[PDB]
Amino acid sequence: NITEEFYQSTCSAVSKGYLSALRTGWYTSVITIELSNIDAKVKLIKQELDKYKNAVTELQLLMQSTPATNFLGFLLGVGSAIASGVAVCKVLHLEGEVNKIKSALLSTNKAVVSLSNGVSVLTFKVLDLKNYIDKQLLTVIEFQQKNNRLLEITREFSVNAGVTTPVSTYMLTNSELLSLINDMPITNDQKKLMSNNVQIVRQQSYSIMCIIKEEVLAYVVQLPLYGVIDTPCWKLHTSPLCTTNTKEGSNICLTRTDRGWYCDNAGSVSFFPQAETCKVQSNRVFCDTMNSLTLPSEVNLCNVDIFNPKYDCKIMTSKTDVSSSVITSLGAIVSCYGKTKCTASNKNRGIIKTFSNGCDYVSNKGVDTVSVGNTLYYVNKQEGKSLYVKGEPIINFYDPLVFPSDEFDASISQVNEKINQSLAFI
Amino acid sequence: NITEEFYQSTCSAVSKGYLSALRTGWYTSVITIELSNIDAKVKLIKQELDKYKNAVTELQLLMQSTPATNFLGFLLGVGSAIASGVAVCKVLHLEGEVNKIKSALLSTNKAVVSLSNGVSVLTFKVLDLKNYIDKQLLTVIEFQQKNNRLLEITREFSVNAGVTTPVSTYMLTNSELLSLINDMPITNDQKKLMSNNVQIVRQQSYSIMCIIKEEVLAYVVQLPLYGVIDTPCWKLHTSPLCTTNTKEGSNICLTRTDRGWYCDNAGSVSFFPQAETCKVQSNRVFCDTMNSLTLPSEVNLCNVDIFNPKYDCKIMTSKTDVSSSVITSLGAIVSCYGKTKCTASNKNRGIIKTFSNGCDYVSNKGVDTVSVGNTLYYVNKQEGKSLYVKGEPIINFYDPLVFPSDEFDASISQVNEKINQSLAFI
Amino acid sequence: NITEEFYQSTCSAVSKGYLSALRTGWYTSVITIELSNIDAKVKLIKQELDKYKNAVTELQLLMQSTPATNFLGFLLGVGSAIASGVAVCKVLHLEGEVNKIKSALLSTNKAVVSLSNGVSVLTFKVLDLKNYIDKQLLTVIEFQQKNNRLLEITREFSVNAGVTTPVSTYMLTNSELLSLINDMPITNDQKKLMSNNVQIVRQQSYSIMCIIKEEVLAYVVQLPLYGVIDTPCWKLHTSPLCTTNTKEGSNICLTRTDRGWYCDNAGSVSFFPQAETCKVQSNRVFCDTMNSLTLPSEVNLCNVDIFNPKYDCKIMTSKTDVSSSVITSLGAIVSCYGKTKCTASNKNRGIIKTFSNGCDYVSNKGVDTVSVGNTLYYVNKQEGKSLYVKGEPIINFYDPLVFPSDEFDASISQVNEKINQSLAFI
Ligand SMILES: Cc1ccc(CCCO)c(NCc2ccc3nc(NCCCN4CCOCC4)n(Cc4nc(C)ccc4O)c3c2)c1
């Protein structure tokens, strides 16, 4: 299942055996709520009724403007996360366009409405207060329960300038969301995947407050499309590889900057430089293509042979040999340099390995924690097999007198080109 | 209204036609809540009463210490976001200083109190529980409704170490906030602007828990002053401009780093390097001067002539010709390089343009989405006119043999100085 | 108590007199909730009962997977913030392991349970709904109050993919938390420190939803261990030090990059490059060692003598002489360059100092605000003594013709090595 290799030569590690679920597109749905325009038992409902009016009044000043959004991570492009959503929203403001929906959801709560600009959208009426108020109201406990949802949606939108994420159970109750997934124009694989991970789907969704007109409240829910499912993913962990000379400051370092999540995708490889745009559930990785780069499948060759002629593996250089650790999926990389105390420990047994200077690695099998300096790291105790791939630390292949000691957006070939240049001049 | 130019020569775009609203100062207000010190129907109120006591008790251990706060974005200074607020808070701890406020808000809920260090502050009593408990309490539903606000403010402060933002309707109800804006010593223009955008104002405000002494709870609300309104703003979007040679890795790139929000301000131009410190509502940009740089109005000359002699336009260089896109206000910039598939599409019609290698641009007029590699971007469908300004890609003016391929905090003149130096040596 | 020195020579300032509280380890505790498996007065409880069932049902699809987590800040390592917690969680899934806890908390609510892998954990039953429902239920107001907590924990976990922080009073009520701290295997110093700062402890804790099996709900609370208390801490503030020549762009700059929080720790000094991983309460600094570097105590020598031979003080260079300010603990650093207007002001008196070009500093004593360009900074009005340490701005010691104008990850010796190299070639 989940496995991991460590490369002693490049001070990196790859965790493989993951299955993609990349948000690729968006599905927009219009959620609605129909509204009403209007002793001791009475006075308490008069208070609960003004709560209603206040919520509505508050939702109205909220919509005096169209809703807002305006290592190698810096290489990414720039999106408009909710452009699709808002695009749908601006259409609901058109006259009659509201009345089509008010009409469509008359005998049912869940209908598909074709809109005037050709977007076919799944509409949903999740709360009919008009029906409740105009009849049942025109018991103090009954009303408070029905009204409470309305007020809470109002709180979320008011403190979020009218765009919320993750999408809450107020915006879309669990049962409403699951059923919304079912009636959705997608595959049986997406339907199951989404349904088995509704808490994730929520995190990847947007609730955009839209309009209050003609006794109707509308807000667009922006839901993820996972066009890429069950393709291989692997996570690349890198740590700094430095020399270990005695005199501190005479050392040269080197770090692979191409770390992140990597997934096979449509011939190429989707690269996620910020591995917090990805959420791992067991062996499934949920990613967002908005936060990715599209690289050749040859990018994977840097792992095994960082000197390969097919892809120019990206690194960075420095003379800053500080100690740290990276806690991988199935173990720990340790960069021990200078006078730092770095160890690995078991729970009850205590210290079971003292790391020598340079980049080393230990697997979580038998290890519970890792210490580098004053920093205690707990390792992930997830089940899986590690493979330590012994090799000569490539930092040893460079002569320190002609080693460029402050490159960030660099690569193996760019370093050799700067060495070849400085070598010539000598 | 909103318009946009694309510069084919510098691979950038400027969206103009926006109106400033920059937070420049802060207004502090002291919000108060007066407190009380003390079968089946009874037992439920005994539970609701201990909820009260627990909230108070919790608010008390919370205040055993003074409240806490201690591309070109890295160039910004560093503020103390709530220094003004806390400055006011430390004054309320002085003896008698509480009793002045308890006194002032005796016959009214909204009074201005001059404090001992010369700060004149608008005080506000938004909930008189003392009055309710000592009289009405010393019905089970009535008490729960009145008490509930107190508990919720207590939740917000307890999970936020006593400083909340955005400011909630619990901290300051909509009606309380609007009326607080009205009695505020500001212009008619600020009052209207603030009131039309209370959800934004909330996002730009702070609620700082302050003190519980002498039957009084106090917390300072820190509200934005918009000293700059209705001055021109424009947003600069940049993308990487690379050469497009066949052999991958023989290409040189170049990106304008001076991207962000730009606003006219008091002779100079306020620059916002992190365009997420700015919130756009329709055509109004709300910004924070805390997150800005003060640049000459001559900074705008980089757009039209990046080679102008009046301002040294800031760029960065690399050899990393990866493909991406930037979704502008009224369109999309596309940096297509190497073997990447980049297209633009309409909704129902499909693909309507295939981008060739190099930096190009397309407007949202007729386009719904843009694709660069495995990444689908939706364009903003906001209404407005785009202008494509044809020009020769300046990256072509540089000889690759003497082009500095890893500059970040650089400029046009710094690159020429490094070229002039390396040229001489040859 | 709290004091501060400014170094005119290096354009930096150090605020000293703080007391450490560094999270070093984690304490895991298993919180439980025991569950039940099953006219006008009746119908409302039938609604409150399905709320129960819905919450439970929702908590169940939430746990179809193991919970998720997968200037000089870039030098830090990488942790697995909740690895310890999840490590404990995966154990509760083992058969019988639940039934041990269900058993242990039969006659009490707070017991220590040894688990099958040798971890001794403090278990806690904070809500016995099984007892309430199977007896009292098998009044409409009573049930709603008891049930409400359950629903709210369910909301927190559902919108957070099952991992929450800060830990709320729903997850662990104030009284439950304090008492959990008391029965904890730690010192009298940690117990008092933790208890006096429960709002902070909450911010530094994790609530990880774990399991629903055998009428039991379990979630692990991950609580901080403060192994380092009451050791000296100091905060280093740096600002750019540039020359002040007339012709703009002929100036060279220099900034100390080693800014952050610094604390004495076990022979070495814990360095916190991102001073927002640290929370200051009065004179106590709460830090996380996960976000730190372990440096020699000789790092403090850069303050007084940045040219000292014991530690290679870290700086960065540029030619970007933009004006800004840094608001220190007891004052303000001002970097005024070019045509910028920089001043310092009192509240009622107005402007009391106009800053000349170059890096200067003013103390909060008598000053309320500082202005640099269009940016108004309020200074922290915290009480304490400042010391201005006059010295020659070291940027004057460098010849601009051979000054490396774009170094980031550099140091005093690396700059001299690049100068010595370029000097030789001339
Ligand atoms: C210059 C500068 C200013 C601010 C930041 C971010 C501040 C952290 O919050 C950074 N990034 C962190 C960071 C950490 C180590 C870095 N090392 C470098 N290389 C120095 C560039 C100069 N080159 C050319 C001249 O001769 C010396 C080497 N850069 C510059 C650099 N940086 C990026 C992201 C892309 C391309 C690039 O050449 C670094 C940036 C860099």
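By Swiss-Prot numbering, chain C shows 27-64, 73-104, 137-204, 219-506, in order.
Recorded method is X-ray crystallography, 3.0 Å.
Just so it is clear, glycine is given a Cβ too, placed from its N, Cα and C backbone atoms.
Look at C:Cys37 (mutagenesis position): DSSP puts it in coil. Quoted from Swiss-Prot, the note on mutagenesis experiment C:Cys37 to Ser is: Impairs translation or folding of the F protein.
For C:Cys313 (mutagenesis position), other Cβ atoms within 10 Å of its Cβ number 28. Among the sequence features in Swiss-Prot, the mutagenesis site C:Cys313 to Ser is noted as follows: Impairs translation or folding of the F protein.
For C:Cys322 to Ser, Swiss-Prot lists a mutagenesis experiment annotated as follows: Impairs translation or folding of the F protein. Residue environment of C:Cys322 (mutagenesis position) contains 27 other Cβ atoms, counted within 10 Å of its Cβ in all protein chains.
Secondary structure at C:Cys382 (mutagenesis position), taken from DSSP and collapsed to helix, strand or coil, is helix. Less than 8 angstroms from the CB of C:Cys382 (mutagenesis position) sit C:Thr36, C:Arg336, C:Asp338, C:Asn388, C:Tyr391, C:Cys393, C:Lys394, each of them six or more residues away in the same chain. Swiss-Prot gives this note for the published mutagenesis C:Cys382 to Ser: No effect on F1 and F2 structure and glycosylation.
The number of other Cβ atoms within 10 Å of the Cβ belonging to C:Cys422 (mutagenesis position), over all protein chains shown, comes to 24. Listed in Swiss-Prot is the mutagenesis experiment C:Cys422 to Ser, annotated as follows: No effect on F1 and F2 structure and glycosylation.
There are 29 other Cβ atoms within 10 Å of the Cβ belonging to C:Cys37 (mutagenesis position). The Cα atom of C:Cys313 (mutagenesis position) lies nearest to that of C:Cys37, taking the mutagenesis positions C:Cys37, C:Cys322, C:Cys422 as the candidates.
A strand conformation is recorded for C:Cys322 (mutagenesis position) in the three-state DSSP classification. Rounded to a whole value, the Cα-Cα separation of C:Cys37 (mutagenesis position) and C:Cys322 (mutagenesis position) is 9 Å. Here C:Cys322 (mutagenesis position) is positioned 15 angstrom away from C:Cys422 (mutagenesis position), judged by their C-alpha atoms.
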